[PDB]
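Notes for the one structure printed next.
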Amino acid sequence: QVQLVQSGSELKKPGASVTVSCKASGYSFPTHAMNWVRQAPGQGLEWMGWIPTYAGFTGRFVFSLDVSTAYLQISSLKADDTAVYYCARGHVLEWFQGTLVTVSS
Amino acid sequence: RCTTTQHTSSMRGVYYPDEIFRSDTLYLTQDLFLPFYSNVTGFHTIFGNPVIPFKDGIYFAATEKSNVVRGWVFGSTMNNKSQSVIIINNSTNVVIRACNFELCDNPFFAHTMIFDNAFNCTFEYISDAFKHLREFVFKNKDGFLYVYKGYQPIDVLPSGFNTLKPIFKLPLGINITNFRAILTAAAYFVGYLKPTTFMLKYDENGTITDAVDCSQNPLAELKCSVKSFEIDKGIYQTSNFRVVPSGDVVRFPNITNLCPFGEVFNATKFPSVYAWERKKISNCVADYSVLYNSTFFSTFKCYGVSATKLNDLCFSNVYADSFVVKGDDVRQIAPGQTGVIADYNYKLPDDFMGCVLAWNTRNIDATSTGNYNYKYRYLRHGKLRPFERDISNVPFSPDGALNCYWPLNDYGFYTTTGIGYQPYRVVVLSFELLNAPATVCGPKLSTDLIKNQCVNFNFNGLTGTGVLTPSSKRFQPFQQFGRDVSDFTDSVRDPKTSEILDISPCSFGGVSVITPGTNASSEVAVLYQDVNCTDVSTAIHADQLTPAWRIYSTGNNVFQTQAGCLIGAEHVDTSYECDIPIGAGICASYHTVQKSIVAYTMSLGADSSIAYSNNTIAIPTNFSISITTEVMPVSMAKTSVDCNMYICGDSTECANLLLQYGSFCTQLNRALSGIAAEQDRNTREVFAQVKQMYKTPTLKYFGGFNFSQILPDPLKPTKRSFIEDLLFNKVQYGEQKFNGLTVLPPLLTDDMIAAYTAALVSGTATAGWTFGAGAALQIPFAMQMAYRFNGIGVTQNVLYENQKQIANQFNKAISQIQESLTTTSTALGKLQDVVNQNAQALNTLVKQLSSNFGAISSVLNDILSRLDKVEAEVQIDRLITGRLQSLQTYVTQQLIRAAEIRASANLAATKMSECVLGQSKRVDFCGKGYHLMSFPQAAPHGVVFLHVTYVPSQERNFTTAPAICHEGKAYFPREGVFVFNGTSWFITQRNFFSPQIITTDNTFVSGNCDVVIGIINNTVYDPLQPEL
Amino acid sequence: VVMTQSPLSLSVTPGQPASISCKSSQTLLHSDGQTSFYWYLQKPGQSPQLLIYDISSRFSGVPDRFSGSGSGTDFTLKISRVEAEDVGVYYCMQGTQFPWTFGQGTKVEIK
Ligand SMILES: *[C@@H]1O[C@H](CO)[C@@H](O)[C@H](O)[C@H]1NC(C)=O
Ligand SMILES: *[C@@H]1O[C@H](CO)[C@@H](O)[C@H](O)[C@H]1NC(C)=O
Ligand SMILES: *[C@@H]1O[C@H](CO)[C@@H](O)[C@H](O)[C@H]1NC(C)=O
Ligand SMILES: *[C@@H]1O[C@H](CO)[C@@H](O)[C@H](O)[C@H]1NC(C)=O
Ligand SMILES: *[C@@H]1O[C@H](CO)[C@@H](O)[C@H](O)[C@H]1NC(C)=O
């Protein structure tokens, strides 16, 4: 039904920042339901907040939402960050894609 | 055990179409018949027995001497993979079987070699036990093979007519596409049936003896049109015509995306009803089958546009209004509704609406603890306008804390309750009806523009037929199309090229046939009304014309006039008197050139002239007497109709409904009676102008004038005179019938009319001119005539001097009118016309009874005998409305015709007064020359007058002079004119040359010789001179 | 109680049926108010997809082969036939009142 497109992989050294964004193949003005999920390396899925919400995670992760141009930025990027998140659409069928940020020396 | 030419059909193949006895009648019907003069294939067994196509109906015939043809096999695949039927005469009986037969490739009947085995049989029948033309018709309809048969002794395809009789209606259940003959171990013919119209002629014993193939040619069409086997003469309009469209021009906008319906119908989240939302659908292809041909919906209801029509339409925009309500609210989402949701949360216009769709969400929105996320309003100071939203949430005050309420209520949606309380998702689709170039269209393919020819078309939802042409109209950029004064598209903007095309209708018009009577020849010409013959000719050759006839062609005899074009009439460059008018100055006629129908310019009259002179005069020197015949209607048939019998004859249920139309039925009976009543008044006013009856004299020859042919003959069984007897001999309803129609007798019968007429002729023959003025005078006939001459201006002595010639001319004139009347057919055409119109009006009224006017039957008893009262009342009222209009139409037309008859009768009555009862002095009223006398004659439905007219004959030229000079005086003639004769001046009468001496007693003096222009010197005789 | 997710095994014989289970603590009302249990499939490759919610409604792509069930606090996923391609990690998760907590998932192999 509705697909999402999100940016691909990136490589950073610890510090500075990286930003991630995605868009939905929609029209008119449906709202919210642009969520993110983290997939730690060998662990289960972790929730990174509903839009624009905040839960069991830190202040590095910053939410914003417009075609559903959705953003989740990572300030003060740290080493404990890999397969950082998937964009999840909350409409109709619900759907996921996935990006990747690697942080290393 | 199995082994594995072309002829003209003439007028053969008519069969009885039904089981109904009819006699003395012409019956019109459409069925599958072999067309006359069709093409029939010859086969011989002298062994041509291939599989022959059936084509829904076969005319099969064979000539026999040795039982070569035994039967037929009808089927499709001619093998055991499909059902087929074998019809065989096995020399014992007729065996008919329908099975998946293991049929032979090379069958015969000797050993029977038709099939090896049989499976899955649907029908079997064995009949009773049992130089020659045998004819059969094999028709296929609704699972039945209908078979007709007939026979004629022959010696040979024989030409002739042989009505065939039904034999079988076989319930076989087989879809037959082809067949083979079963031959004995002869010749045959095969033709094909077509859905043509035939007029069938029944004789007095109910046998069909003749027929007309209504589509063979234009004359055959005319024979159907006027329901006759013979045509007399003139222009007969039979039908209309049009050009049939060729290609299809379909033009849809360049829309390539797909409409996002999932986003409307499958969204996770929906708004509450008090705060419903709207989203716009645009620039896409809308496949609406996705919402329609798979059921999710408990409600799928459309207004205006049926759901199945949506894929054929374009819209300017589509809007989807969506919300959640409970099951008992879903019924409120409709036009024309009231209620809390309909009035305060979501109002639809009481106008066309698109589609309201809904489905149950018990397992989505309702919860076990109650879902309270959905809300609705119950308190508002007024109702909503269509598509208005009001989501204000302020305290509500009923009077403008005690009585302070919040306006919103909720929906406690639970999964533990019944349907009326379960949540529903409701989507309303609003379609904007093409107010701007379309943005949403269905899954259609486009084609190119086919221009300047008759095509079918479909633009962005605008359809019809016509001729598309480029045009000069300049539309504003926001206009898609225009219209003329009537509500019809005049032009359309093309959705892909933005060019403007005007739309013209495809050529059409009336069709009429020009014909001499069929007694002279079966040759006709066809007139196509108001069209460019370029297109008519093209449509005939490039056959796109309807109607068109099977045996008809366009030759070189084609030309166009303002009245339309003719095909088949030869144009000539000459002129003549008009025979059969075409129109616009041109007439058709049938003349030798070997005869042909020709088209010629009308002649207006003889080309002749009279020289102008300032000094001459012509004066008739002789004369002749002739008799003119004048014919006019006086009265028409006194029809009468029983209103209830016509509409509700013998039906209680119909009569009870008829009463709901009140006074209507009585008014029809009254108005028609009033018309009939005036037919007696007219007859009486025209004929009964006789003060007293006068007797017929024993002497019928007075002064040399023979009246024996005008007056009644006492030695005959009748009271009619020879001429009257001839007039009468020369020119459905009860007189009871089931249709309630009847014709009443006249007040004055035929004998009374003849008696008045005889009294009137007899009387004026001896009564002089006072016959109807006062006391009759007894005047010798010769003197009466002398006075009628004196009354013109011819000196009285002329009658006596020329009495023998005058009496002889009178007699001869009487014989001449008898001869003309005896041998012609047109003299009384006016009386035949009033008779024919009566018959046509009544025939129309009777034919209307068979129309069902939309009812299941035209017969009330076919409604009542098999239908419950409630539905029968529906079917009966439909039938009554139609019949009320039939009767009202009849009376109205009969009423205007009555007015025309009264005008004719008034003329006749006036004419009787001025031409018969005295001597009229007016011009061109009682004849063409000078009136002397007239005689009325009795005639059916009218009066015929014989007028005796004085006509000046051969004239002589004289030199004239307006006055003469004598002794200084100017002398003028008192009554005559001055003329110059052999070397002498004489005075004469203008209508007859009889020169007198110019004297002082036939002239008078006024003025003198110096004051009158153009005069001569002369001598005026004065009798005094010889007295002196 | 905490979605541990049953042990990482099932019969791996091709063409045979399987049942995957999980455990929680209560009726799981969703932030939208509805009862929910979520089944997701993490493919061995790039991404998860949603299969079933509230052990009743099935998402496009898996209505014929997969089925949800369970009672009390013990919930399951039935695979009608584990038809060769049905591999990856099947997760039961609390897409409910709970902050989107997922279990370890069940590892599915076919051999
Ligand atoms: C039909 O058969 C006749 C006789 O052979 C022939 O003159 C005519 O051209 C044929 N017409 C058709 C329908 O082809
Ligand atoms: C023949 O085909 C028609 C299709 O018009 C169908 O209505 C009818 O039932 C068929 N009848 C037989 C005998 O196969
Ligand atoms: C009608 O039947 C009568 C009596 O058999 C017969 O005389 C007459 O010729 C028949 N007329 C037909 C067949 O047109
Ligand atoms: C969504 O897709 C279409 C929408 O009309 C239809 O199959 C149905 O409503 C939904 N199917 C699901 C539940 O995936
Ligand atoms: C009048 O004419 C008829 C023939 O129409 C003739 O029989 C009769 O003798 C004539 N009588 C006369 C001369 O009056």
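Numbers here mean position along the shown chain, with the first residue as 1.
Heads up, the Cβ atoms here are built off N, Cα and C, so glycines get one too.
Secondary structure at B:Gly48 (variant position), as computed by DSSP, is coil. According to Swiss-Prot, the natural variant B:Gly48 to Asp (Swiss-Prot position 77) carries the following note: In strain: Isolate BJ01, Isolate BJ02, Isolate BJ03, Isolate GZ50, Isolate CUHK-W1, Isolate HKU-36871, Isolate GD01, Isolate GD03 and Isolate SZ3.
B:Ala110 to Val (Swiss-Prot position 139) appears in Swiss-Prot as a natural variant; the accompanying note says: In strain: Isolate GD03. Its own atom aside, the Cβ of B:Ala110 (variant position) has 7 Cβ atoms within 10 angstroms in the protein chains shown.
Around the Cβ of B:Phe144 (variant position), the number of neighbouring Cβ atoms within 10 Å comes to 15. Here the residue is the original one, but Swiss-Prot notes a natural variant at this spot, B:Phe144 to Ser (Swiss-Prot position 193): In strain: Isolate Shanghai LY.
Secondary structure at B:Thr197 (variant position), taken from DSSP and collapsed to helix, strand or coil, is strand. Using a 10 Å radius centred on the Cβ of B:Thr197 (variant position) and all shown protein chains, the other Cβ atoms total 16. Quoted from Swiss-Prot for the published natural variant B:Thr197 to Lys (Swiss-Prot position 261): In strain: Isolate SZ3.
The DSSP secondary structure for B:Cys259 (mutagenesis position) is coil. One mutagenesis experiment catalogued in Swiss-Prot, B:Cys259 to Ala (Swiss-Prot position 323), is accompanied by this note: No effect on human ACE2 binding in vitro.
B:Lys280 to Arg (Swiss-Prot position 344) appears in Swiss-Prot as a known natural variant, with the remark: In strain: Isolate GD01, Isolate GD03 and Isolate SZ3; no effect on affinity with either human or palm civet ACE2. Taking a C-beta cut-off of under 8 angstroms and a sequence separation of 6 or more, B:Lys280 (variant position) has the following same-chain neighbours: B:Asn317, B:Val318, B:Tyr319.
Here Swiss-Prot notes a mutagenesis experiment, B:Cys284 to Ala (Swiss-Prot position 348), with the remark: Complete loss of human ACE2 binding in vitro. Within the same chain, the residues at least 6 positions away from B:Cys284 (mutagenesis position) whose Cβ sits under 8 Å from its Cβ are B:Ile255, B:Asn257, B:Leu258, B:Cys259, B:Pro260, B:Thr439, B:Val440, listed in sequence order. In three-state terms derived from DSSP, B:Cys284 (mutagenesis position) belongs to an extended strand segment.
Under DSSP, B:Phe296 (variant position) is assigned to coil, being neither helix nor strand in the three-state scheme. Listed in Swiss-Prot as a natural variant, B:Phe296 to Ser (Swiss-Prot position 360) is described as follows: In strain: Isolate GD03 and Isolate SZ3; no effect on affinity with either human or palm civet ACE2.
Taking a C-beta cut-off of under 8 Å and a sequence gap of six or more, B:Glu388 (mutagenesis position) has these contacts in its own chain: B:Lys347. Among the mutagenesis experiments that Swiss-Prot reports, B:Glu388 to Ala (Swiss-Prot position 452) is described with the note: 90% loss of human ACE2 binding in vitro.
Of all Cβ atoms in the shown protein chains, 14 besides its own fall within 10 Å of the Cβ of B:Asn409 (variant position). For the recorded site, B:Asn409 (variant position), the DSSP three-state label reads strand. One natural variant catalogued in Swiss-Prot, B:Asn409 to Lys (Swiss-Prot position 479), is accompanied by this note: In strain: Isolate SZ3; 20fold decrease of affinity with human ACE2; no effect on affinity with palm civet ACE2.
Counting every protein chain shown, 20 other Cβ atoms lie within 10 Å of the Cβ of B:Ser507 (variant position). What Swiss-Prot says about the natural variant B:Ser507 to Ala (Swiss-Prot position 577) is this: In strain: Isolate Tor2 and Isolate Shanghai QXC1.
Variant annotation in Swiss-Prot: B:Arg902 to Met (Swiss-Prot position 1001), described as In strain: Isolate BJ04; the structure shown retains the original residue. When Cβ atoms from all protein chains are considered, those within 10 Å of B:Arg902 (variant position) total 19, not counting its own.
Separating the Cα atoms of B:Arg902 (variant position) and B:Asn409 (variant position) is a whole-number distance of 82 Å. In the deposited model, 7 residues between B:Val593 and B:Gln594 are left unbuilt, and the Cα atoms of these two flanking residues are separated by 6 Å. Contact annotation for chain A: of the listed recorded positions (B:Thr197, B:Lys280, B:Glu388), B:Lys280 place their CB atoms under 8 A from a CB atom of that chain. There are 21 other CB atoms within 10 A of the CB of B:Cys259 (mutagenesis position), with all protein chains counted.
Taking the C-alpha positions, the distance from B:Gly48 (variant position) to B:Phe296 (variant position) comes to 62 Å. Non-local neighbourhood of B:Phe296 (variant position): B:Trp359, each in the same chain, at least six residues away, with C-beta under 8 Å from its C-beta. When the C-alpha distances from B:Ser507 (variant position) to the variant positions B:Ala110, B:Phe144, B:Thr197, B:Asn409 are tabulated, the minimum falls on B:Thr197.
Chain break remark: 9 residues absent between B:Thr4 and B:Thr5, end-to-end distance 29 Å (Cα atoms, rounded to whole Å).
In the structure as shown, the Cβ atom of B:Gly48 (variant position) sits within 10 Å of 14 other Cβ atoms.
Within the set of variant positions B:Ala110, B:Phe144, B:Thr197, the entry lying nearest in space to B:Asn409 (variant position) is B:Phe144 (CA atoms). Following the DSSP three-state reduction, the secondary structure of B:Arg902 (variant position) is helix.
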